[PDB]
Amino acid sequence: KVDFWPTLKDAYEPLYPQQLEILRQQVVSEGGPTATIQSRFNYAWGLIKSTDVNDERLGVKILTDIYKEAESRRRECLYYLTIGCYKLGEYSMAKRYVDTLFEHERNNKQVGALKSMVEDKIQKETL
Amino acid sequence: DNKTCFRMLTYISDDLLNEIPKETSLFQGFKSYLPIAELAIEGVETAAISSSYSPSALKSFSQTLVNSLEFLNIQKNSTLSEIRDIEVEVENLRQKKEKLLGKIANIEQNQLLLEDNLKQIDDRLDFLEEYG
């Protein structure tokens, strides 16, 4: 019975390389750069969900491409990008994004959770 | 710096300031989708020995169908979303067209002035060549 918004912990457990590959194979077939937003994301997610820095970097890149392309999906993307940047440790960027996401849906419990959790890492590396 | 190159590709600015104001989520899409992706052991499920007689595995099969049925519905409106996304692109683009087509008229008449405004000085050139 899984949510509209993925938990940050969710973003931390990877996929079995089999599963990550499946997602790719699927994006391959939809046609890399012509593939559906969904299947392209769902691969990006898996990438960010992975624990290889390079995989993640694609994950963000994938997501930022999605963000560029689908105005509807932009609102959502800021959130994954925010996860993505945090996971990747480009924290400021994540504050940037999450702050944007924050205006649109301010009251969202997770948007809050994420903003808040992005911020700690901001101060704690200001120590 | 290699960490800075990548900061550079994936940068985005005016966009952030124009994010458009039940909705099935991108993430939800991803969730319902990975189970069904593990059909990879064998979006159409199995159907053959549908006729044989357990009450319980008959239902555990009914499950597979209904959680596939939820996935198709999920996959359906995600596609259906993509439709509206490119439907708005057609609008934004189509109006970018006539705005720009308005500019031909803008400079079609503004060229019409100079061609006429030229004409008068083509003309008083004849008139002054009614004299040395």
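Chain B uses Swiss-Prot numbers throughout; the residues present, in order, are 94-114, 144-164, 211-300.
How was it done? The header gives X-ray crystallography, 3.9 Å.
Backbone N, Cα and C define each Cβ position, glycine as well.
Record note (Swiss-Prot) on the mutagenesis of B:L148 to P: Abolishes interaction with FIS1. Other Cβ atoms within 10 Å of the Cβ of B:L148 (mutagenesis position), summed over all protein chains shown, number 27.
Counting only same-chain residues six or more apart in sequence, none has a Cβ lying under 8 angstroms from the Cβ of B:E250 (mutagenesis position). In the three-state DSSP reading, B:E250 (mutagenesis position) counts as helix. While the structure shown retains the original residue, Swiss-Prot records the mutagenesis experiment B:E250 to G with this note: Suppresses the mitochondrial fission defect of a FIS1-3 mutant by affecting interaction with FIS1.
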